[PDB]
Amino acid sequence: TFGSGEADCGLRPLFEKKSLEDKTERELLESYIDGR
Amino acid sequence: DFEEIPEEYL
Amino acid sequence: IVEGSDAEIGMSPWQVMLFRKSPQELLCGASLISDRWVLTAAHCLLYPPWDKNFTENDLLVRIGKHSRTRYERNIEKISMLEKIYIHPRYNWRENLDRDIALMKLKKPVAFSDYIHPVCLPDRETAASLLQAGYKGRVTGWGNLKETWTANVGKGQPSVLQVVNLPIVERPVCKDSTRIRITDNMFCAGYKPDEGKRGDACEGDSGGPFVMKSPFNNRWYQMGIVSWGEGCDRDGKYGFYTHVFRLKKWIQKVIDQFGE
Ligand SMILES: *C(=O)[C@H](CCCCC(=N)N)[C@H]1c2cc(-c3ccc(O)cc3)ccc2C[C@@H]1O
């Protein structure tokens, strides 16, 4: 629960949790058929 | 090269 | 990491450093997948051609780090290993197939701003995201130029480095090498003609290739840094362990013991 404990995995305290983006993560999302 | 770590970890 | 850049603080809070006790040195990268489990490449521990065979007491895990060499006094945590589990069919004799290992920590880490686990993919996440041309991200403290065949320049980072790399089509992966490629591997890297470059390198093995899901905005670990021929050589690629295809074994070991 959820897996081992989390549940909260993959959400970074300093970024996703505060709705801040890191400086190159757009490069990743733009490659995922950009999206829209 | 490494800074020394605290002896409780050895 | 070759041709990447300095990570932001807290950009990769699942990154783990595998550190030996004596002589004190960086062995490999790794990743934090819950409060007491670490994921790495089996070849970081066990590699008979080179007389490598680490046990639990040979090693420390360091979590929460940014600087490579500093003891990050109220930031990093150091942990001890209770138990190492290598995949029973890791093929070190031939091609590093099933290059994966789990490590159980002696006591759980507390999470913080700098320490947070990554998610592991489910089938539909693997299926959507693991596609040629999609980019993932590799992080590590390993060499900055190929001393994995004696290159110089800058050498070794002071801080964690990061690079984003596209996944490559399987045919082109297999036509770059003489090594037999399995379904438990994928490759990644830029093609010679693309103009961007970058790669993992020595000291990076074992750490995470991660991607961010566009559907739920979480980070998932899709690969483990496993092997490559050289670092950032044209027409060569990095190969990674396929984490989803080995997920049954991961769930097995973390279920059977197992509290
Ligand atoms: C880990 O740091 C290195 C290599 C990581 C960087 C990979 C890359 N350039 N994309 C590790 C390594 C590599 C091999 C290997 C096996 C089989 C080949 O055909 C080529 C290379 C073996 C052993 C190691 C140890 C080291 O940890």
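Chain B residue numbers are taken from Swiss-Prot; in order, the displayed residues are 55-64.
Cβ atoms here come from the backbone N, Cα and C positions, even for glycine.
Swiss-Prot documents B:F56 to I, L, T or V as a published mutagenesis change and attaches the note Strongly decreased affinity for thrombin. Looking at Swiss-Prot, the entry for mutagenesis of B:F56 to A or W says: Slightly decreased affinity for thrombin. Among the mutagenesis experiments that Swiss-Prot reports, B:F56 to Y is described with the note: No effect. Among the sequence features in Swiss-Prot, the mutagenesis site B:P60 to A or G is noted as follows: Decreased affinity for thrombin. In Swiss-Prot, a mutagenesis experiment is listed as B:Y63 to A, E or L, annotated with the note Slightly decreased affinity for thrombin. Swiss-Prot lists B:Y63 to F among its mutagenesis entries, and the accompanying note reads: No effect. As a published mutagenesis entry, B:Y63 to V appears in Swiss-Prot alongside the note: Decreased affinity for thrombin.
Locations of recorded Swiss-Prot features on the structure.
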| residue | record | contacts (Cβ under 8 Å, 6+ apart) |
| --- | --- | --- |
| B:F56 | mutagenesis position | none |
| B:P60 | mutagenesis position | none |
| B:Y63 | mutagenesis position | none |
Quick check: in three-state DSSP terms, what is B:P60 (mutagenesis position)?
coil
